[PDB]
Structure formats: C-alpha cells, structure tokens
Amino acid sequence: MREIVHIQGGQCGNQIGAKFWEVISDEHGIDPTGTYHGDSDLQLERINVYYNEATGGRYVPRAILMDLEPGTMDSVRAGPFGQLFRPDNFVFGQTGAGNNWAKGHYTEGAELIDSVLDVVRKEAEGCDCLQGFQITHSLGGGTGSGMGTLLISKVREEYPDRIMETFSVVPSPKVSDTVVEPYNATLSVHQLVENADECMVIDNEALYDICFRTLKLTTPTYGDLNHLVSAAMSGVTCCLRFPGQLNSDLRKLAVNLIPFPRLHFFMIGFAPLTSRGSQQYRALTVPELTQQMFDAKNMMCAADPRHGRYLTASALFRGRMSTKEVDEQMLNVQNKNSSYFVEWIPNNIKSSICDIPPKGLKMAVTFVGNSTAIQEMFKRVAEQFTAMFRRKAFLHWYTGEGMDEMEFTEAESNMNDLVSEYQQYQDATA
Amino acid sequence: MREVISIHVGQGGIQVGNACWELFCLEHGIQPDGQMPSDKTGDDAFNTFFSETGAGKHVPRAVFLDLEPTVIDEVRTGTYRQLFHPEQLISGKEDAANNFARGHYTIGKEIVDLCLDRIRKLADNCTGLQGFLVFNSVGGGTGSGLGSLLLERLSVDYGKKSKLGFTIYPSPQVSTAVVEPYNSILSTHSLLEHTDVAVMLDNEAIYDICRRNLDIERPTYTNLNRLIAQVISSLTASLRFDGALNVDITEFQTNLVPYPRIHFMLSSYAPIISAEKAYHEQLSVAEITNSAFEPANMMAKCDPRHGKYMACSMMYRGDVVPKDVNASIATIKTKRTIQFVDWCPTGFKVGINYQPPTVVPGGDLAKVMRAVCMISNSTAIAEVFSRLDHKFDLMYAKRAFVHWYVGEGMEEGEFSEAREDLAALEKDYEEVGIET
Amino acid sequence: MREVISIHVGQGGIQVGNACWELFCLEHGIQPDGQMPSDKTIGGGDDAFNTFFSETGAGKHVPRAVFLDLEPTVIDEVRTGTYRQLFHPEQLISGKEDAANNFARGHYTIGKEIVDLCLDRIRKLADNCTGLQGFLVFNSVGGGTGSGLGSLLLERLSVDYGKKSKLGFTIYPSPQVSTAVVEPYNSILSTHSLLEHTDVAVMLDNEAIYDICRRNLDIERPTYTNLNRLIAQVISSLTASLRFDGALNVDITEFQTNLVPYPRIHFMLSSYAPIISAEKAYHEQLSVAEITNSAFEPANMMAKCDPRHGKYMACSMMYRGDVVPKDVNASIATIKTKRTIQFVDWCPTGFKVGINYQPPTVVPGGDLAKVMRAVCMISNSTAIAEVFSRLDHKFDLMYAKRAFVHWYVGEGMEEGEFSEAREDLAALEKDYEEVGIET
Amino acid sequence: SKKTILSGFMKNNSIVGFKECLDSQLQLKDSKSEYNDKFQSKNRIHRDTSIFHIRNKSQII
Amino acid sequence: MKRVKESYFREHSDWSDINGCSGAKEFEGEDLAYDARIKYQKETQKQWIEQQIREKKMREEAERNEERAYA
Ligand SMILES: Nc1nc2c(ncn2[C@@H]2O[C@H](COP(=O)(O)OP(=O)(O)OP(=O)(O)O)[C@@H](O)[C@H]2O)c(=O)[nH]1
Ligand SMILES: Nc1nc2c(ncn2[C@@H]2O[C@H](COP(=O)(O)OP(=O)(O)OP(=O)(O)O)[C@@H](O)[C@H]2O)c(=O)[nH]1
Ligand SMILES: Nc1nc2c(ncn2[C@@H]2O[C@H](COP(=O)(O)OP(=O)(O)O)[C@@H](O)[C@H]2O)c(=O)[nH]1
Ligand SMILES: [Mg+2]
Ligand SMILES: [Mg+2]
C-alpha cells in the first residue's frame, strides 16, 4: 500500500541506514531474528510499507546497500540487527573510490551500476503500489557523491512519476576531514539539482552544535549523530505508516512545500530535545514544542534562518493532540515574526497530525522548512571551490579518466546561477 | 583481501627492514618461528603483510636485495632464519662500492632479472594488491642503482600500481662518505619521474630527536630503525585494524600531492618521550598534536617556518575522539606562526584508528594509548635541494671523481640533465609557493 | 580555569622562586614529591590548585613556572633539591657562562642562545592554560644576567602578546647597602628598558626588609631565606583572592584598573601587616584598625622610601582572614580623618579594598606567627622620585670619569646608551614632579 | 589447524550444497494430499452456523 | 575497512538493551563513566611507567657491569 524502497550507498550512507533500520524495527517491534513480538494492532496493518514477507513468518527490509569497497557492508553485517538485510541486496566493488568523484562517477561506478540497477528494478517491480524512493548519502566522499547521483539519474530516467528523496550530508568548512570536498560537492550538487525531487541537507557541524548545546553531553559520536538523523527520517514518514487526525503523504508535503521546481533544498529539525539533567524540569506542551522547533540553534543545518526569509514551512506532530492549540500556536508564531516570513505567500505553514507517538513519548514534532537562508552554504562552498580551482589544484586526478575543465566551469556556473535565482525571491515584493 | 609488498635494498634498507618486521611480527603475535604463539591457544589481519603457507607458518610478502652478501648471511644465521622463504633473500657477489654507475649499469642488471621473477612470484599470489613500499639508503652506490633500476622496471611492468619510497637523504653537514652528492643527485633524477610518493628520512633530525627527547647520548642505527618502523606501523595500521575514519594507500596521492611534479613530503611522529618522564605529563591529544607541528620535531632537517604549507595528513591511533581532533585543528589553524598557501583553504586530511601503539622489548619509547603520525607537503623542502646542488657544483667545477663513473659504462653528460632536473624542480616549487 | 604564568630569572629570582613555590605547595596541600595526599579542600572548590598547578590526569602536578639562569650552580641545586620530583625536568633552563654582572654580556652576547628556549617553553606552558590571567616576573636588577635577560624577555613578550598583563617584582640596590660596585649602571639600563615594557612594577629593595626583620622579628642574624619568605607571603596575599572565596574578590585585571592613573607612572611600593614575632604576639590585640594603622608608617615599609615627603595617588588593600566590611570602612574613615597622610587633590577617592576569607598559613621552620588577620598594601605615591634621583647621582658620580665603560663598549653595546637612559630617567622624575602639583 | 586437514578422499565424497535443505521449508506433511484435504473431511448431518467477524484487518497472503 | 566499535571502549549494545530509543530520550553519548574511566586508566598507566623504570635501571646495571670487568 503506497510503499517505499530504501537505497543506501557509501560508508556514511550505510552507517545511517544501519541506525534507521534499527529505529524502524524497534518502533514496529521486530527482533533482529525477524520475528514479531509486538503488543498492538497498529504495528502490523501498515507493516508492508517498509518490510517484505518471507516464508516462515519473518520480515525482511526492502533496502539495497551499495559501496565500492566491501569493508563497510561486511562491518554493518556485524552490527546489531545486521541479520535482517538480505545478502542478495549487498552490492560491492573490490577497489573503492578514493574520494575521487570522477572515479566513482565515470570509470568504476559505470560498470558497477548494472547489478544494483537490476536489483532495484526487481524490487520496484515486485511491490504492488509504488510511492517513491529515498536515498541517504554524503556529498563529501567520492563514492557516495558520484555513484548516488549517477543512480539517481538512471532511476529518474526510468520512473519519472515517482517521488524521490535525498538526505545529503554537505561537507562543512569548519569540521573538514578531506581536502577534495569542494570539487565533488559541487559536482554532486550540479547533478542533484536536475533530478532530485526533494533534497534535505544535514551538516555535521550543526549536529555537533546541537549535541553540545542542547544535549550538553560530554562525549558525542557518530552514533549519536546517526541517532538524531534516524529520528528525523522516522518523523517525516510516521503518518504514512500510522493513522491520524490529518494524513499527509510525501507527495502532499512536496506539493505544499516547493513553490518552484528548482527550489527543493530543505533544512529540518526535530523536537523535543532535552538534556538528561533538564529532562525532569520542562513540561511537554504545544508552546514548548513550537518554541523549541522554531529555535535557530535547534536546526540541523549550520545556516541561520534569521538571515533570510522563510519561503514556507511544514510541521508534523506526533501524539494525541487537539487541533485548536496547534492552529492557534502556528498563527501566533506567524504573526509575531512577520519580518522573517515573505509576504506574497500568505499562510505559508502546513500542519499535519499523527496520533501514534514515538515509543516512550507523547508529543513529537518534525519540521521541514524551505528558506532562503541556505544560500550561504552554497556561497561558501563556491568560494572555496573557486579559490582552489583558479590555480588548477587537485585537477589531473579528475581529468585523467575522461573529464575536462568545461564540466567544472559549467557546474560552477550552474551552482552560482542557482544561488542568484534562489536569493532573487528573497527581495521579491508585491 | 588487501596486501602490500615490501622491497628492501641497500644496507640501510636491510637494517630497517629487520626492525620493521620485528615490529609487524610482534603486532600480529607471531613467534620468530612463524607460527601462532606456541600451544597456549585468528582475526585475519596478517593477510595485509603475511600469507598463510597452507600448513601452519606465515611467510612475509617482502623481498631483500643486496650485492654484498654480509647482511644476508647474518639475517640467514639469526633467529628469524626459518621465518623468511629461503629464496627471497637475493644476494650478489661484488658490491658497487658507493658507485652509482656500477649498480646501475654494470652488475645490478644480472640480479634485477631474478628480482623481477621473485616479484612476479609474490604478486601473482596477491589478489587485492594495494601497492609497493620501497626502502633504500640513497647515499650508496648499489642501493641507489638497484633502487632506480627496480623503479623504472616496475613502472613498465605494472603501470598504475602505487609505489612509496622512503629514502634517507644525507644530512646537510654530517656524512659518512665523500662521493654521495653525485649518486644522490643521479638517484633523484631517476626517482622524480618514477616515484608516486617520496618521504624524507634524513638522519640528522632523528639524531637530534633522540638526543633531546629519549635522553640517549650514545644512540646507534637501531634506535633510528625502530623510530622509522613505528612510522611505518602508524601509516599502515589503517589497512589491518578497525577505525572510525579509515585511510587507504590510494587515499594519499589524491590528497597530499597537489601537482605530479610535487610528491616529496616530510614526516613527524608524536609523542616521543623517554619513559623516565613519559607519563608525568598527561599526553593529551592537544599537546601531542602541538608537538607534532613543532619545528624541532621534524623527521628531516628542514624548517617549515621558512615556507608555506600545501598539504597535511595526520593519522591518529589510540584513544582519540573526533571532537578533540577538530578542536585541535581549529587551534592549529588559528595559530599565526603556521601559514597555509592561499589556494588551499582546507589542507588537513585526518584518519582515526583504534589499535594502540606497541612497545618492543628492549625498546626505548613508552607504550601509550594515543599517538599521531603527520606527513606534510610544504614549500620549505627546497633548501635541502639547494644545499645539495651547491655541494655538487663545488665537486663538479673541477671534474673530480668523474672518472670513476665514466669508466663504468655511463658517458659524460648525465650530470647535466640531473642538474637541469633539479633546477626545474626548484623552479616548480618556487612558482607554486607564490601567492596569486 | 584561571591561570597565571611565573618567570624567575637570576639567582635572586631562583631563590625567591624556591620560597614562593614551597609556600604554594604547603598552601594547596600538594606534597613535595608532587603526589597529592588527597582531600576535599577548605576553600573555593577543588579547582583552586589549578590557579598555580596543572593536572597531569592523576599524580604529580607541574607548577606553571619557568626558571632561567646562565650559571648552573643554583639550577643544579634546585634539580638536586627536595622538589626534584615536582618541577618538570626540562623547564629549568640553565646555560654555561655567567654574564659576570655586566649588562652588555647578558643583553647582547649570550642572551639570544637562551631566549629562544625560554620562548618555546613559554609556548608549551601557555598552550596548556585557557584563561591566562597574566604573567609575573622576578629578577634582580643589580645583576648582569638577571637584568639583561629580564629586559630581553620583556621586550620580546611585548611583541609576542601585547595586551596581556605583566607584573614585575623588582629589587633595586639599597641607598647605601650594595654588594657589587657597578650595579648603578645596569640598574639604569634596566629601568631605561622596562619603563616601556612593564604594566606594573613593584619595588622590593633589601635594606628596608632588613630593617623590618630586625625591628619586628627580633632576629639579629637573618639570611636571604627570611626575605624570600616575606616576599612569598606578599605574593600569596596578593594572589589569594584568585582562588579563595571572599566577600569582595579582586582579580589581576582590577589592579591596572585602579592603581595606575597614567601609563607612564606604573611604579608602586608595597607594605604588609601584621609583621610580628610569636613571643611578642602574646601582647597586642590584632584588630583591623591597628593593623591598618601599622600598614601606614614608613618604618613598616619594605621599600626604603619616605611617603611623608610626597602625595599619594592610589591605594590597594587586600585583607584576608575574618575581616568585616564595616570595620574596614571604619578604618578607611579614620585614615582619611588623619592629617599626617595627604592625598593628591584630583583623587577624592583613592582606596581599592578587597576581602578574602582564608587566613594566612605558616611554614614550619619559619619566623612569623599564626594570625587570624592580615592586610597587604600596594600604593602609588609621589615619594618614589627620591630613589630615582639617588641612582641618578650615583651614576653621574661613576660616569663622570667614564670608569668601567671599556667593558660595556667591548661586547658590542655602543657608548651612547647611557645618555639616553639618563634622559629617560630624568623625564621620569620630571613627570613625577608635575604629577603631584596642585591645580 | 583451519584448512590443513583437507584431503582428496574426504573432499570429493562430501556433499556441500545439495545435502538436506534448511528448516522452515520442510513444512509440508507428505501423506496429506488432494481429494484428502476436503473429500476425506468427515461430513456431518447438521452444520454449525457460528461465524465470527473479528474487528481486525485480515492478513493478506 | 570495518567499523565494529561505536566508540573505542564500549562495544555495540545487545538487542535487548535497545528497548526504546525510537524517540530520542537516551543517547548513550552521555557516557556517565567519564571520571571513573579516566581515574581507572591513569593508575594502570602509572604502572606502565614504573615497569619501564625497572627495565631502564636493569639495563643500566647491565651496561656498567662489562666495563667494570674490562678495567
Ligand atoms: N638511517 C640509516 N641510514 C643508514 C643506515 N645504514 C647505512 N645508512 C646510510 O647508508 C649510506 C651508505 O650506504 P649503505 O647503506 O651503507 O650501503 P648501500 O646503500 O648498500 O650502498 P654501498 O655502500 O655502495 O654498498 C650511509 O651514508 C648512511 O647514511 C642505517 O642503519 N640507518
Ligand atoms: N633580597 C635578596 N636579594 C638577592 C637574593 N639573591 C640575589 N639577590 C640580589 O642579587 C644581586 C646580585 O645578583 P645575583 O643574584 O647574585 O646574580 P644575578 O642577579 O643572576 O646576576 P649575576 O651576578 O651576573 O649572575 C644582589 O645585589 C642582591 O640584591 C636574595 O636571596 N635575596
Ligand atoms: N553523519 C555521519 N557522517 C559521517 C560518518 N562517517 C563519516 N562521515 C562524514 O563523511 C565525511 C567522509 O565521508 P566518506 O567516508 O568519504 O563517505 P564515502 O566516500 O561515501 O565512504 C567526513 O567528513 C565525515 O564528517 C557517519 O557515520 N555519520
Ligand atoms: Mg653498502
Ligand atoms: Mg649568577
């Protein structure tokens, strides 16, 4: 029933998938052996959305894991709940990409794409009623940034009516781990803008900031970051798996969130988050939820919304709540901050309600906001790219396998055009 | 399923290979016999360096070459005699005697064929071969000649396979021989267009480090070999131990060498403290990463403060945490005495591995839960080339010692092209170092 | 998370460092070996020692100080001393050749071979701390190596940092008591250097402390150990508020915010009370009023100067013990009522008072008694010009016939530097003169 | 002692991929056949009309 | 290569251990063992000091003995 299949690639994508599948499995009450041990009816009517049924009464996730090196999947198989994934789904190369976007998009990914395309076609054809595809990947690593975009292009050429999501990890210039981030990041964005139906950006700097300031915990880790991001994924599609006061599908969110076809890059947020010491003080109410949800520092993107104007916003609530307070609070927050909302799109907030809360909570909020404040990410990325590119540094690695500087220049020009157009609507007035 | 092949030529190469293979064996828990540690009791990591013989013992994927038999005789008589395969310790009959021409044109060509046969016999076994490591004292005739010959032969036999050269250039003022400028320049002319990555291993800096830190006022070659082996292990741990952020051998030529002509780096290791005060300081990640960038801690006798930085690759092994690493990176960037080149906004590559550094019995270093190994490409390395150039021209002004090479099959002009290649390298470095 | 960095240079600097560091050791309860016997402290939390020591994770605590010398006798004595396990093995930098009381040797010939090592060690120590409050420096001005290295380090630090506060506890030769015969020359050169490179200078001449220990401690044969103990007690009283809780805390930044009206005139003189031996301590009352009265007599002063000959610009008082704010204010009121002490006209309010609760500690084998009240004094007054005038007279007398200048010109230092030093010091007395004039 | 014990006699006479199939696929009872599912039921003169309509979504197979 | 450990000291948790965590209320990044961890490792780390100290002194004796014989 309007189900979705999962695609994950790269070491980062595999690590995100390992936690997201754990979260969804625990929310649906499924053991790592694949046997149900839940307690409520609601955990099973819509179980076909994420799980396929095999003989013997067990469930298997409908995910496909890819990489150019075998270590990452041979490692995730050792993690908890690693038994769920089907060995036929794993696809790996024997070489790896080495953070070369050209290598992972032209030479090795080109020959590897056949098997993963075959399996994704089989998986899509098997399910009765498609809803869409979701991808999780990092733009800083060569294998992800190349292979994922190439697969996006290939599968978009085959399924033009299906909806597509990308959860993209954009490399920040503060917490920088490799020296070739600008090149593959720009080349990834150039291909992403043409094909991705929705793109949703996550920054490790923002994750560290929120973990350090809101959680106030001593030692963060990639596990904690994956925990936050997995909660973010579960929030958007909860109401697709459970009933509620107002159902809202991915297509509904897409219709109500993107005014123009080329403006589909979102910043998201999850509420509530509280420290261990402060969890016993705060009272979970709708005002607290919305005030934390519109907080600038709660955002999982380093971009600051108050530097720009919201094109539109969407909020998904989880738990048993009455619509009066939701609507009144959203009206009040729209009225009290009239400066930060562009005026020619009146009533630019969408709300949706699901009555099944996350296990252990009563009320939760997942927020997706299309704002013009994201332009600074692309501005700094393009600045670093042009500074490192004017001297033709780190270039022959990309040019040694069929790539030329014309593609680089075209990508830079396209990205700058996107930035200029995206800021054009910021100053538009009626 | 990933392997690397080790090549050790020259007396220094042999004397450092022995030290590094003691360390690898201790790391993987093998006894000198080559088996499991007796009958007191298999994670499958040894495949990176060792290969299972089919029944019990392990044979390393390394080859030793020499023209003078001596060191081969002692290694075949010592305690590791049963460990190595009897027919991979290639020994010649007459040494080149500090003559580059002898080892490049006269007597090494009869041994290079057997060496290539053995290299093929080791390579065909491997299936996911990452590449080759080569060790050679550059200031020696046979070492330089065979190192060259093997480099150009491998470059055409294999092609795209990666090779890493850990060469030991002569010190600015301390040297054992009197003719090493000639063969060092010729060897550099050879390796410039054939080696993917080259690393400085000058001996003066290591002597100074041992004197200042280990408090050893009478150190010998063994300590230097132990330090170099520690560098090797810190570099190659990532392939055989689990880590939060892994770096392969292929993830060096894509991050550390901005242009193909520029592939010479210099290294540093931290912490380097004698055990008598080693843990009377907390050895935190911040202080170890500051000591790593300290100019007095360079593995080569070069001062980075005289030039800019293009690339820095650091591998942390032990109890490091990414937040602490990033916090240290921020402080290093904010520090004013270290400046990066303009066209490189971010220049740090970072790798994390969980296996702690080891201590070797009879060693000098203390076994610590945290360590960092740094390899940097910076403009300051032109000074050593300049001083070697001056030393070479001082010799060549009166054509001294030239007969010893002319009479060995190589003609008069080869010095000219080597000098021109050095000049071109200096041109390239000082052209890159200028801001836009 | 608040730290200071200590610099000791010269033999006098090392000997003062020994006393101040043993005092800090006993105050914070750390053991000489460096391993704490462990406890839950009595003031200002358990982070107190962080002000002076640094944690190695567990075990020995490394003091935040650096020792410099060129003659290895005192450094070797410290290295073989009872604190051999306390100090870091290679932060005690020692040379080979002494400057031999010649400022030129220590400022132009053999200073550079050690200043770089000092700078590197300062780098390593400064990278440890996070909230560095400032630097303190200790040196003897009448000694060649101490003077030259102090001048060079101040000049180099002024450009290495700039805005960070530096305090200097200098010890001038006494008006008639001196050991060397050429100390006026290098004293004049050192002041000519440090006038432009020191935020706060404290005068600590030796004849006055001799008179103090003679009159008060009833000791007819004191030695430098007693003087160093008094200096250490002064330092501890000055810096206690940084680590011990009190009603009115005073930071290091609230000295160059209350004591130096203009950047030029930053030389101050410090007094202490009570200074009494145990046997006669059985008599008096030890009240705040009488201790603050005792802090004001020129006979109690540790600088050989007479404030009755000039006006006071500023006053800083640091009380410690069981003092009461109302009692302190009453004492200030009585002092202002008193006529024999006159303030300058343009300074209607001239007192900065701080209160700390921890009473002072007594070192075993010492000479002071255990007291429940103490007050420390840092005053800036116009009477300080007389010492400068006296050294002017002595230097003029010795330079009238150009004696000993052959050496000073022989190590590369030029002939003329004496003249500009004379002009600078003369401008200094002149400035201190028109400062005190009434409008 | 991981793969050193191999020998030709043991190697070839050992079925590896076509031995007994894994469980949870054995689950059919051999004798139970057609005409026997229903024609061998029992049959009975008066049927039972009790039919239950549970308020749960029917499982789809 | 592999990532079998989330952090270096603690391994992954048992499936029984992760009972909830669908909502973000427990993170295990709050540690709750930081001071104990440091205090524990530092003591054994001192022990490595003193053990190396015996080795140093023993080889020091062994390096005087032969010259004592040579005299
Ligand atoms: N770092 C280091 N360098 C060494 C060592 N042994 C020799 N060397 C260097 O090697 C140079 C001379 O070459 P050798 O290694 O002795 O012998 P070779 O390389 O085979 O060349 P030939 O002497 O012609 O046989 C010396 O100048 C040393 O600098 C060593 O153990 N460690
Ligand atoms: N009050 C006091 N003064 C000291 C002490 N030690 C040294 N001095 C002063 O130092 C001056 C002489 O210099 P020294 O300390 O002997 O040596 P230096 O300062 O390092 O300079 P050099 O003599 O060149 O080595 C004397 O005039 C003393 O006033 C001390 O322990 N107490
Ligand atoms: N959120 C998250 N980010 C990660 C993780 N591992 C790596 N990264 C980020 O991804 C960047 C490198 O990604 P990379 O390993 O090259 O991705 P790949 O090339 O697809 O394998 C680094 O800058 C990290 O900040 C993870 O487990 N979670
Ligand atoms: Mg030799
Ligand atoms: Mg002296």
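The backbone N, Cα and C atoms fix where each Cβ goes, and this holds for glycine too.
In the three-state DSSP scheme, C:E254 (active site) is classed as helix. Residues or ranges marked as active site by Swiss-Prot on the basis of similarity to another entry: C:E254.
The GTP binding site feature in Swiss-Prot is assigned to C:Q11, C:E71, C:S140, C:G144, C:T145, C:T179, C:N206, C:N228; the stated evidence is similarity to another entry. There are 17 other Cβ atoms within 10 Å of the Cβ belonging to C:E71 (GTP binding site).
Look at C:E71 (GTP binding site): DSSP puts it in coil. Per Swiss-Prot, Mg(2+) binding site is recorded for C:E71.
Around C:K40 (mutagenesis position), the same-chain residues at least 6 positions away in sequence with a Cβ under 8 Å from its Cβ are C:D46. For the mutagenesis result C:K40 to R, the note given in Swiss-Prot is Produces faster growing cells in medium with paclitaxel, a microtubule-stabilizing drug.
When Cβ neighbours within 10 Å are tallied across all protein chains shown, the highest count among the binding-site residues C:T145, C:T179 belongs to C:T145. Within 10 Å of the C-beta of C:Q11 (GTP binding site) there are 20 other C-beta atoms, taking all protein chains into account.
DSSP assigns C:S140 (GTP binding site) to a strand. Of all the binding-site residues listed here (C:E71, C:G144, C:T145, C:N228), C:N228 has the Cα closest to the Cα of C:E254 (active site). For the recorded site, C:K40 (mutagenesis position), the DSSP three-state label reads coil.
Annotation note: C:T179 (GTP binding site) sits in a coil segment as assigned by DSSP. For the binding-site residues C:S140, C:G144, C:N228, counting C-beta atoms within 10 A of each C-beta gives the highest total at C:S140. Between the farthest pair of Cα atoms in the GTP binding residues (C:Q11, C:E71, C:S140, C:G144, C:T145, C:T179, C:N206, C:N228), the distance is 23 Å.
Here the Cβ of C:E254 (active site) has 14 other Cβ atoms within 10 Å, regardless of which shown protein chain they belong to. The Cβ of C:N206 (GTP binding site) lies under 8 Å from the Cβ of C:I171, C:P173, C:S174, C:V177, C:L227, each of which sits 6+ residues away along the same chain. Among the recorded positions listed (C:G144, C:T179, C:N206, C:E254), C:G144, C:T179, C:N206 have a CB atom closer than 6 Å to some atom of ligand 2, in sequence order. Proximity of the recorded positions (C:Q11, C:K40, C:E71, C:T179, C:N206, C:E254) to ligand 5: a Cβ under 6 Å from the molecule is found for C:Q11, C:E71.
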